[PDB]
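Asker: Dropping a structure here in structure tokens format, bear with me for questions.
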Amino acid sequence: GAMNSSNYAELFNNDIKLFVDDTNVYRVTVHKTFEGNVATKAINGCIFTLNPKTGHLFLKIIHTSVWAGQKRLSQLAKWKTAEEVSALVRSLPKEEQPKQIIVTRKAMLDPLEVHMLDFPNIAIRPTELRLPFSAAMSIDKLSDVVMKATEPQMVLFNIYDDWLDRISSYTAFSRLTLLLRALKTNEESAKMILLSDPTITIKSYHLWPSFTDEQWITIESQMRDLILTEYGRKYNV
Amino acid sequence: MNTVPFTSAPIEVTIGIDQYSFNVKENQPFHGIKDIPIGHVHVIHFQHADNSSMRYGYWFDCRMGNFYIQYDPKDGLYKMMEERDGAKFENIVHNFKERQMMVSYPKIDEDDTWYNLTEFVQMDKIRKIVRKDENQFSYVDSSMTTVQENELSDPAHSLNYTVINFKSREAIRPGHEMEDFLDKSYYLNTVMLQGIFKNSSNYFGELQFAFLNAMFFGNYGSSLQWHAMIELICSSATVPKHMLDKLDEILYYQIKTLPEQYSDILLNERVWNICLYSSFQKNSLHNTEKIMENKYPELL
Ligand SMILES: O=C1NCCN1C1CC1
């Protein structure tokens, strides 16, 4: 059934599973027209498809040309997401195909179920977790890969860098969701935390900085403070 | 005008004949139902006084044979049987009529209700949904499950309605996922009407039979089938104009005949609100929308 705090360790067992987040697929800027009406302009988007055990992130970039001449784009966006996830699964060797796909928004359930009818043994699940994957476009290198695209494209990234050499996939996921939650609540401060110290760099083949174990504990603490800080600034506490 | 005699009435029972019903007391001198209109299927149904559990009954067409009812004290129910000896049967009926031991099918001359509820229902199609080929009549009761219910357990006692499933490869053309899921016209017109039912009359017949089993027996799987067949039409953008107009008439008479006190269990809020207010056909069911809004405005 639905994925929640009670069955949270299931994410890190040995059954292949993917999270699918569609919140960055259809992105627009809203603006005024010369006549003073309002119009939207689409910008490039992306499907965020993540194996939480391995960190492998199948980022399917959605180029604005896919919307051309189409109506009801927010509805289309869900079906386009389901089409691309289904195509991804079909492209994988059988032993790499997931046994479950967890969608972060319940509105993806029917589009994905219909696109995956050919795969009756792959469970399509919702989740009660409020996961911060919309903030994926606050990861500089990821945002850059999406905005520069001139055509559809999907790139395989590892969202954990080399962390699994030193920590478990439970801890890596926890660190990821904390970083993304922070970037979602206050992107400027979060990014200030992550880069403030010019001696810690991001490798050319890495997304996040090369923190020692001790520095990650400092960083992680500073993100919790930020999230708590903002929760106060927000609610006045 | 045809007759279904009863050997006797040894247990107290409420007897239904189509949309009519009457109470018979234990060992009361009741010997059947006369003046049954020829030209329609009919259903004769039963609810025992001591155990309202299991409504049960028999679909039949008096043009297909001479049928009577006889209580079986071993299986504990009123059973329909065919009498092959035509002269024995005529003589039984004439005797019971002379002794005035029969109730008269109580049809008001003005009243087209039963026709309107069974317009497309044929006995031959009933017998394919309810498989028991040695009898000309068909038994249905409250508990019988449908083929589709059994997929999700005794196959010989099942209602073999046409399986409809909106999230199924049958309903969804590869590469037309979104189109076919949001507009079911392909599934209605190509898969179901052209492919399986052959014409809209057979589709309506199954829809009407499904409603009548839901109403008369409280058969839950029949109610599921009735609503699915409605939803498939309402969720299609492209439906022949004559089908929509006929559907509006069919549903009107069904909603009109429904017991007011059973509306809570016989009508699916989601399907009806979707069909009348959100679907492609939200503006095509004028008679049905008007009676629903005046009779069951709570559901909506
Ligand atoms: O890990 C990173 N950072 C962004 C580029 N690179 C992947 C594409 C090879």
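Along the chain as shown, residues are numbered 1 onward.
Per deposition record, X-ray crystallography, 1.5 Å.
Every residue gets a Cβ built from N, Cα and C, even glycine.
Straight from Swiss-Prot, here's the annotation block:
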- A:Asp21 to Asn (Swiss-Prot position 1853): Reduced growth at 30 degrees Celsius. Strongly reduced growth at 16 degrees Celsius (MUTAGEN)
- A:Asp22 to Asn (Swiss-Prot position 1854): Reduced growth at 30 degrees Celsius. Strongly reduced growth at 16 degrees Celsius (MUTAGEN)
- A:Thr23 to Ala (Swiss-Prot position 1855): Reduced growth at 30 degrees Celsius. Strongly reduced growth at 16 degrees Celsius (MUTAGEN)
- A:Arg105 to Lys (Swiss-Prot position 1937): Severely impaired growth. Reduced growth at 30 degrees Celsius. Strongly reduced growth at 16 degrees Celsius (MUTAGEN)
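What's the neighbourhood like for each of these?
Answerer: The Cβ neighbour count for A:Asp21 (mutagenesis position), using a 10 Å radius and every protein chain shown, is 22.
A C-beta separation below 8 Å, combined with a sequence spacing of at least six in one chain, links A:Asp22 (mutagenesis position) to A:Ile47, A:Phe48, A:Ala77, A:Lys78, A:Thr81, A:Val103, A:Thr104, A:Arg105, A:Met108.
Look at A:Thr23 (mutagenesis position): DSSP puts it in coil.
There are 16 other CB atoms within 10 A of the CB of A:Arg105 (mutagenesis position), with all protein chains counted. Taken residue by residue with DSSP, A:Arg105 (mutagenesis position) is part of neither helix nor strand, so it is coil.
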Asker: Which number gives the other C-beta atoms within 10 angstroms of the C-beta of A:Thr23 (mutagenesis position), all protein chains shown included?
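Answerer: Result for A:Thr23 (mutagenesis position): 21 other Cβ atoms within 10 Å.
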